[PDB]
Amino acid sequence: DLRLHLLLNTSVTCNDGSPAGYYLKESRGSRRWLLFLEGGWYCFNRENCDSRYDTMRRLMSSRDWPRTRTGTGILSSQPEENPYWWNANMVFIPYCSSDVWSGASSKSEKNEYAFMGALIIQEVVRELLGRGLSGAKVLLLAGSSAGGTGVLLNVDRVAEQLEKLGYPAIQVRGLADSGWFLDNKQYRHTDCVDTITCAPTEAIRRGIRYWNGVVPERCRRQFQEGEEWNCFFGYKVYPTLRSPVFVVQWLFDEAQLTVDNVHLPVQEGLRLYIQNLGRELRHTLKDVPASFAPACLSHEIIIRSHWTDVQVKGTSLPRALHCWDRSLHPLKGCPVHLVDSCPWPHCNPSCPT
Ligand SMILES: OCc1cn(-c2ccc(Cl)c(Cl)c2)nn1
Ligand SMILES: *[C@@H]1O[C@H](CO)[C@@H](O)[C@H](O)[C@H]1NC(C)=O
């Protein structure tokens, strides 16, 4: 079990002003640290943030958080369930800022909600240095869904912060799970008139203004003011990063099909759309040396207990991550770039059921 610690700096808060926090399980015999970012969509205006506060309050507030949580998947401490990093120090950071981990704004007389996702990550790092993170050799910043996108937005700032605090020996790396999205054409098209019909590029554009969102500077300098929404899309922000990042992405991600207005007897027009989506995602990973991209229709995520079962070209994700570790000290029979090439959902027999 991982135990809850609320942040001692109570100015760093969830959406409703309650303090943010983290769940920790230490491993005294390890200099490896894994910091995982929870996901779960976002909100970008007053109407749909109020709605999220009614029926998804744990993603906006800490007042009902439990004292402990069980580590699963890559956060498990049993080698049977986690062949990769079972002996590492484990940290689970709840997602209570609804800003794709990008915000830096407090609740005030002009803001009903606080959006502090970027500052939450930095304060967790600062308070963990007193918990033994000061002795680390590798800090792996991982995340799923909106947390996977948050890895891409924040991994270089974490490396930046540890350098200016005087810890240059800590190697910072990233693992982005199911947060690599495309700003493609929708299958059926709707103008941004309400939350349902607003495409991701439009919603992110308004979110950044509503959140006071921040993006990596090198990406910020390419796209500049008014256009920072481009940095939320993995294939645009990844080439600007300096830290090593491993990318996990289904070729037919369910969240991607949702924002494309696809809801699954497939006729020709939809078949070509789905097949073209798989091609485009494969194409964006072509220059990504560390990646895992199975041809599955799925919403599953690397903290699930059976994450070891899926294979690409005969290699599992825990093995690919171990190969990545070795490559950061090409390897015989221990590959790191694993992208399916078959064109339809579940053509890989090991896809989740
Ligand atoms: O849980 C699924 C999910 C997906 N997203 C998400 C995050 C960023 C972008 Cl740019 C898009 Cl298009 C979608 N956030 N949560
Ligand atoms: C608390 O966090 C805020 C926001 O990140 C920061 O500006 C401030 O310096 C922190 N205060 C202390 C005492 O660490």
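The numbering of chain A matches Swiss-Prot: 88-351, 355-419, 428-451, in order.
So this one's X-ray crystallography, 1.8 Å, going by the header.
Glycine residues also receive a Cβ, built from the backbone N, Cα and C atoms like all the rest.
Taken straight from Swiss-Prot:
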MUTAGEN   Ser232 to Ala  Abolishes enzyme activity. Unable to mediate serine depalmitoleoylation of WNT proteins
ACT_SITE  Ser232  active site, charge relay system
ACT_SITE  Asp340  active site, charge relay system
ACT_SITE  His389  active site, charge relay system
Cα separation of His419 and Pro428 (whole Å), the pair that brackets 8 residues absent from the deposited model: 12
Cα-Cα distance in Å between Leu351 and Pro355, where 3 residues go unmodelled: 8
Whole-number Å value for how far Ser232 (mutagenesis position) lies from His389 (active site, charge relay system) (Cα to Cα): 9
Those recorded positions in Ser232, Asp340, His389 whose CB falls under 6 A of ligand 1, listed in sequence order: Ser232
Spatial separation of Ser232 (mutagenesis position) from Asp340 (active site, charge relay system) - C-alpha basis, Å: 10
For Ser232 (mutagenesis position), the number of other Cβ atoms found within 10 Å of its own Cβ: 21
